[PDB]
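Chemist: Take a look at this one; I'll ask things after.
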2 protein chains.
Amino acid sequence: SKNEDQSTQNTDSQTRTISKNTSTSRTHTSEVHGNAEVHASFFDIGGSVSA
Amino acid sequence: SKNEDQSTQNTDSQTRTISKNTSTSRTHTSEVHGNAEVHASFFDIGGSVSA
């Protein structure tokens, strides 16, 4: 007779997790735009520079 | 008589987890715009190039 001791375990688990969260955020944005423009017509030519 | 030993376990667990978090972020944005334009009228036609 093999003197071996064996065991089986069954387990059930039901978990209810109720969670809260909150947040704020603060953004500070800078920006530097550029522009150039060359216009041309039959007899009218222009140019423009912007920032 | 079956020499088998069985056991049942019941367990209750209440966990209160209070969590803190903080953050910073730093964004650096570049941008290169383009533009072309063709205008046409009864007798007036123009064109424009921008960047």
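Heads up, chain B uses Swiss-Prot numbers, so what you see runs 301-351.
Method on record in the header is electron microscopy, 4.6 Å.
A Cβ is built for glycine as well, from the same backbone N, Cα and C atoms used for every other residue.
Dumping what Swiss-Prot says about this protein:
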MUTAGEN   B:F342 to C  Loss of toxicity probably due to loss of capability to translocate LF
MUTAGEN   B:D344 to A  Decrease in toxicity probably due to slow translocation of LF
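Quick one: where do these features end up spatially?
Modeler: The number of other CB atoms found within 10 A of the CB of B:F342 (mutagenesis position), across every protein chain shown, is 5.
Under a cutoff of 8 A between CB atoms, and with a sequence separation of 6+ in the same chain, B:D344 (mutagenesis position) has no neighbours.
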